[PDB]
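Worksheet: the structure to be examined is printed underneath.
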Amino acid sequence: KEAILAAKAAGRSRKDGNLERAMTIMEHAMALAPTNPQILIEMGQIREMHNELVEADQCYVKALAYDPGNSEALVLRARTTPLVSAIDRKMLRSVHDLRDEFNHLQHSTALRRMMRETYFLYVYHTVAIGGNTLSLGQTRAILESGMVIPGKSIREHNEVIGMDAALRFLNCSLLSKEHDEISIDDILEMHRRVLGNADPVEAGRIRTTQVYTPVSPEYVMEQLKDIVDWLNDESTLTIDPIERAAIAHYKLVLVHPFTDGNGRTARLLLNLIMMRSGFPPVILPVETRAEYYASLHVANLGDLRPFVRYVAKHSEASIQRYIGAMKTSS
Amino acid sequence: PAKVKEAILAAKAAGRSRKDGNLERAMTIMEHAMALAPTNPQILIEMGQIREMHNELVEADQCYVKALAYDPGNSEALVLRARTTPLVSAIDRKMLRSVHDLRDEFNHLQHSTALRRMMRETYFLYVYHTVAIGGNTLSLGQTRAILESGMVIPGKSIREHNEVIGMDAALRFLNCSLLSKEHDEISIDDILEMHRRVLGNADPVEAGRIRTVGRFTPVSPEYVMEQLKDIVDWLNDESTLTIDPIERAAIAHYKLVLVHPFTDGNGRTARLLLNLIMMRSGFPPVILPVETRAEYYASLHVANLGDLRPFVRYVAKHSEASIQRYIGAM
């Protein structure tokens, strides 16, 4: 346990004139229960020698969240945070420049490719991240043929169906410019469509028993109205669109107002906000599932920046996917 | 220009000349004349009289009622039906009393294993039959695999599965919430959650929801909801407790079908309400088999001409058939 703290002292001895031996020792004990800033602070440093600034800063922030007042974590972070903020501002800059670089050609192939295949990709990825064993071809087969895929449960089918319904509602009621006000009944309807076919008793329904690192208590509603008011507040136009969507998703998944269907509706609200800010559909792929959940847990420790970097990561990845998609078109 | 095939004016002039010649041949001639002009008043009159001499009084009366409804003011039909009416009223009371006695010796049955087996078993046959009248192509064995085995039939429609499931959870709700003697009432929300149960999985957006003065629309939620209020008030009024439960259920089914309060699933909810009334008067689940679908609508047809008696005879027949299924099971 605390024995290997002397191996954080061994990476302390190595770190002075070393290469990957310090990383050899710290890899080890690091995987031996990260909780004491003693190992997380030192690992932050060893990361920093590799010019891994944001990961170091993460180790410091986590050492502080677990040990409020740990002053070596405090000082090291006070030195790392401004650079990390500059880097994140840069990342958002880049993804926006790519965004309005994207808004140039409205070919019929953009219609064809994006409108259809990114629809089926979004459905498949959102339901799949929630453990759905369906493939993309099976998902679209469900959507346009309505028959049953062999070897799959009925509830998976109903997850795909409900996701399709919720997307339809979001597009033909919440993505219109004439209705520039997001109501709370709109969120309730989005969840009712998400979970309607799979679980009719709890679709569009606020949980009574608010079970459990817990979640806000039996007073969710007023917080839902808080979310809605913040979305419709006039100061939120100054905030970066990507961080706006990420904060909405965050706010929501922390409120956790439904017994089930929270993650899908959260990704839905994120996608809605980003699409109304001129962005194409943002796809959080299933292969990155791990990191996704990972970042969210860090978000519950007081640090939303990993999740923001994740959303920017895959939004820019999707946009560049598209530019590179019709650069090989022609 | 209502024109009639010539071959039957000749068949109408011929039939006028004989009955009394031992001519069964007249019945088959008038039957071939029934297959081409089913709405011809004189053919229905004659066919009725043939049914009279053949000592099938109820069907003769039916031909008279149908001829009079098709030809308002036809006094021939008026006098013939004036002869037949009291006799068929008597016959109907005979039938109802018989069904009620058989039902009284159904409630005097003491069985342990076979009974419940059968109960759960019934539990399923009802779903299959009530959805098969609705146009569901799922087999009884497929429905049974879905509900009882948690199986799924690939290559078949997803919504058929969801209709079976919704109807099953519905019947569960009726048995374990609406038959508790602590109720003894029928609120509008009982019908509304029975509908939310019927269409919950198949169509969650409109399940448990009623179909939709500055404009001029004939349909608005307050009016349709108001008609539902009239229905439930009629159901819980004590004067309507004095009528035979079979007629109470049939009239309720008719009223609910004609109010048309939901966008879809009205027929399933109507047969379900019929079953609810029947069961609260001590009857086993009344299954209207899909093999009799025709007769079903046929009776309802006569219902819209002003005669609910064929429908009452129908639901009485199949109620006795259900009871006799349970009774013959041991």
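We're sticking with Swiss-Prot numbering for chain A, so the shown stretch reads 145-356, 361-478, in order.
The backbone N, Cα and C atoms fix where each Cβ goes, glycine too.
Among the mutagenesis entries in Swiss-Prot is A:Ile298 to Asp, noted as: Disrupts homodimer formation. Reduced adenylyltransferase activity when associated with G-274. Long-range C-beta contacts of A:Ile298 (mutagenesis position), restricted to its own chain and to partners at least six residues apart, with a cutoff below 8 Å, comprise A:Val292. DSSP classifies A:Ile298 (mutagenesis position) as helix under the three-state reduction.
Taking a C-beta cut-off of under 8 Å and a sequence gap of six or more, A:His404 (mutagenesis position) has these contacts in its own chain: A:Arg351, A:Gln354, A:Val363, A:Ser364, A:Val368, A:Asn410. A coil conformation is recorded for A:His404 (mutagenesis position) in the three-state DSSP classification, outside any helix or strand. Listed in Swiss-Prot as a mutagenesis experiment, A:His404 to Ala is described as follows: Abolishes adenylyltransferase activity.
Sequence annotations record features per position, and here Swiss-Prot assigns active site to A:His404.
In the deposited model, 4 residues between A:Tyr356 and A:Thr361 are left unbuilt, and the Cα atoms flanking this gap sit 8 Å apart.
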